[PDB]
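Down below is the structure, laid out as structure tokens.
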Amino acid sequence: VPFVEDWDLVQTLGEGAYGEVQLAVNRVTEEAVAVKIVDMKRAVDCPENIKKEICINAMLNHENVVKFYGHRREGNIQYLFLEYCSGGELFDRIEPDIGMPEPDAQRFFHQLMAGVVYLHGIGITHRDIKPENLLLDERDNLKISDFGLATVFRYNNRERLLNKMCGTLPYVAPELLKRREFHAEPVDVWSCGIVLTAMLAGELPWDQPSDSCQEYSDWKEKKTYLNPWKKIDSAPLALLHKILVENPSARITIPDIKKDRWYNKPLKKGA
Amino acid sequence: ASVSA
Ligand SMILES: CN1CCN(c2ccc(-c3cnc4[nH]cc(NC(=O)c5cccnc5)c4c3)cc2)CC1
């Protein structure tokens, strides 16, 4: 069918040092996809980096992960064709100092756990989960995006401990700031707990999880009459108490988050 | 701006 491979770039979806993502609409079918555009000339290692990110994206196929359709190289430019999520970023559904309705946060939290369980099941950790990277489709289904920091932590049934310091400070687990090596899975569980805090309170609990940060010390001392905790009902707060545990070995795992009381409370009506 | 598939 002539022209079915032509796509018009009609809108900037996102921009950053990594490059940009544009909304692409098919010339013939008007199908919409997002196209991430990367100039491999921007950094000496961008070549290996983007190659790794495409490798990882090729391994993924889950309803709560941004689908990867393929890629094309044009000289120094790499074009990644990705699932377009018309509801934009979860970031923009979080009202400052309010958050969002608890049942809505619970449904987004269920979908985030589903995508994270999927990734960990195939041995991939994301390493930078935050609202800016959790996208929404036309029906508000959540899809994890941006595997630019993703890496394999399990291969051939053997776990590799991680040591790279990466992520975003307000969402990063405390063991990355205190230990030379750490397990991957608890770090992604932690950032999911900060995302839940933001969805239910509309504010991040601390600049970083270190004793030097007063807000983090206050949490460790269970001062839950202070914000953001005072804004969170008791049932989800009990779940946050299990997720935001400094020792990653005592931190709740996803199979136990799935058994949590708040997690299983009927709260949200179907669309 | 455009791209081919
Ligand atoms: C106010 N205005 C703010 C922006 N909104 C807004 C609306 C839609 C989208 C958006 C939509 N679909 C997408 N598919 C893949 C994306 N990004 C990626 O895969 C990706 C991104 C960075 C690095 N690596 C990968 C992506 C981003 C973003 C923002 C629209 C409303």
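Numbers in chain A come straight from Swiss-Prot, and the residues shown are 3-273, in order.
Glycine is no exception: its Cβ is also placed from the backbone N, Cα and C atoms.
Among the features that Swiss-Prot reports, active site, proton acceptor is placed at A:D130. Its own atom aside, the Cβ of A:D130 (mutagenesis position) has 20 Cβ atoms within 10 angstroms in the protein chains shown. According to DSSP, A:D130 (mutagenesis position) is assigned to coil rather than to any helix or strand.
Mapped onto three states, the DSSP output places A:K38 (mutagenesis position) in strand. In the structure as shown, the Cβ atom of A:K38 (mutagenesis position) sits within 10 Å of 26 other Cβ atoms. Per Swiss-Prot, ATP binding site is recorded for A:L15, A:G16, A:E17, A:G18, A:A19, A:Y20, A:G21, A:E22, A:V23, A:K38, and the stated evidence type is sequence analysis.
Here Swiss-Prot describes A:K38 to R as a published mutagenesis experiment; the accompanying note says: Abolishes kinase activity.
In Swiss-Prot, a mutagenesis experiment is listed as A:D130 to A, annotated with the note Abolishes kinase activity.
A mutagenesis experiment is reported in Swiss-Prot for this position, A:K132 to R, and the note states: Strong reduction of chromatin-associated CHK1 ubiquitination.
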For this session: In whole Å, note down how far the CA of A:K38 (mutagenesis position) lies from the CA of A:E17 (ATP binding site).
Result: 9
For this session: Check the recorded positions A:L15, A:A19, A:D130, A:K132 for any whose Cβ is under 6 angstroms from an atom of ligand 1, and report them in sequence order.
Result: A:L15
Exercise. Per the record, ATP is bound by A:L15, A:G16, A:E17, A:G18, A:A19, A:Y20, A:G21, A:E22, A:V23, A:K38: how many Å separate the farthest pair of Cα atoms?
Worked result: 14
